[PDB]
Amino acid sequence: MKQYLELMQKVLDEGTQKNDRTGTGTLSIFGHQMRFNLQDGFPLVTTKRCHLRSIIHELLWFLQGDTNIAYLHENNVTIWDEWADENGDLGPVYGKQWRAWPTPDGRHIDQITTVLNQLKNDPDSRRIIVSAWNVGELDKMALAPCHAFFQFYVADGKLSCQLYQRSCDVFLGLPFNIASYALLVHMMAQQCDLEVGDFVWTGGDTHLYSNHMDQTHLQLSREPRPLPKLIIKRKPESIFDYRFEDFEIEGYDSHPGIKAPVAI
């Protein structure tokens with residue numbers, strides 16, 4: 001997409017050379033923001049072939065709050081295998097914080113329900129927020145949250161959302177990340193009888209790995225194509241009742257896929 005390709009080019013032109021947690025070096029910039037008007041189409045990268053299968057399953061999994069990869073496993077979703085232990089546990093990552101943030105007085109806070117409560121009764125609130133950055137549980141997580149915090153906003157009958165991504169692998173992770181949150185906005189908007197607004201992506205340490213340079217140049221040589229249209233075949237009773245089959249993508253015309261090799 002135009003915004004995505006412009007970001008790739010920016011990292012190439014302005015990024016500084018350094019390293020990741022000891023391993024492959026990177027070109028990185030700090031602080032970036034881009035906006036996707038969801039009314040112009042579902043933001044699924046077209047300059048390389050992308051799939052929504054893993055994205056959908058992972059989001060439904062987040063919304064359920066269970067941080068065991070069992071569900072992902074039964075559906076052949078392997079993106080979290082790398083971090084799961086023998087029992088398939090990941091610790092209190094995303095889902096746990098979204099649905100049951102532990103408080104020091106013994107309670108578990110359901111931030112998703114809290115947000116839906118706010119959108120319904122106080123849509124002009126300036127604190128419709130969900131945070132996965134639970135400082136007190138970071139050490140127990142298999143992975144410190146990458147998409148750390150997001151906020152919703154309502155205006156002119158449209159629902160918008162801004163995500164703060166503390167660290168981002170522009171080539172491998174970003175396409176997945178953008179589509180995941182765009183999907184969530186569509187679901188939230190459907191439950192609140194609102195139209196979709198903008199998805200605002202804000203990043204911290206935004207980088208390109210040195211071994212992805214040829215892949216990036218190849219993708220930058222491709223012209224982006226008409227964004228597809230997200231179709232939600234059903235209208236569930238709540239945000240927790242969506243099913244994989246409820247989502248469909250129409251008019252998705254993409255360029256060939258590009259593999260993303262990683263060092264170990």
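Header entry for method reads X-ray crystallography, 1.5 Å.
Backbone N, Cα and C atoms are what each Cβ position is placed from, and that goes for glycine too.
Annotated dUMP binding site per Swiss-Prot: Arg21, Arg126, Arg127, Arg166, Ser167, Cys168, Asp169, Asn177, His207, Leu208, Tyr209, in sequence order, evidence recorded as experimental evidence. Residues near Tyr209 (dUMP binding site) in space but far in sequence (CB under 8 A, at least 6 apart, same chain), listed by position: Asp20, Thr24, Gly25, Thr26, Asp169, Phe171, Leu172, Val262.
Classification of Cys50 (mutagenesis position) by DSSP places it in coil, neither helical nor stranded. Swiss-Prot documents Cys50 to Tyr as a published mutagenesis change and attaches the note Shows 0.2% of wild-type catalytic activity, but substrate affinity is not affected.
According to DSSP, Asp169 (dUMP binding site) is assigned to a strand segment. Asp169 (dUMP binding site): 20 other CB atoms within 10 A of its CB, across all protein chains. Here Swiss-Prot flags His51, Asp169, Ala263 as (6R)-5,10-methylene-5,6,7,8-tetrahydrofolate binding site.
According to Swiss-Prot, the mutagenesis experiment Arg126 to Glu carries the following note: Shows 2000-fold decrease in catalytic activity and 600-fold decrease in affinity for dUMP. In the three-state DSSP reading, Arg126 (mutagenesis position) counts as coil.
Residues or ranges marked as active site, nucleophile in Swiss-Prot (evidence: experimental evidence): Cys146. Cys146 (active site, nucleophile) falls within neither a helix nor a strand when secondary structure is assigned with DSSP, and so counts as coil.
Here Swiss-Prot notes a mutagenesis experiment, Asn177 to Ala, with the remark: Shows 200-fold decrease in catalytic activity, 20-fold decrease in affinity for dUMP, and 10-fold decrease in affinity for mTHF. Sequence-distant contacts of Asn177 (mutagenesis position), defined as residues of its own chain at least six apart whose C-beta falls under 8 angstroms from its C-beta, comprise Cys146, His147, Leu163, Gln165, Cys168, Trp201. Under the three-state DSSP scheme, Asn177 (mutagenesis position) falls in the helix class.
The Cβ neighbour count for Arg21 (dUMP binding site), using a 10 Å radius and every protein chain shown, is 5. Distance noted between the C-alpha atoms of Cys50 (mutagenesis position) and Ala263 ((6R)-5,10-methylene-5,6,7,8-tetrahydrofolate binding site) is 22 Å. Among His51, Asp169, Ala263, the residues given in the record as binding (6R)-5,10-methylene-5,6,7,8-tetrahydrofolate, the maximal Cα to Cα distance rounds to 23 Å. For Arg126 (mutagenesis position), the spatially nearest entry among the binding-site residues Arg21, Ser167, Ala263 is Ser167, judged by CA separation. There are 18 other Cβ atoms within 10 Å of the Cβ belonging to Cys50 (mutagenesis position).
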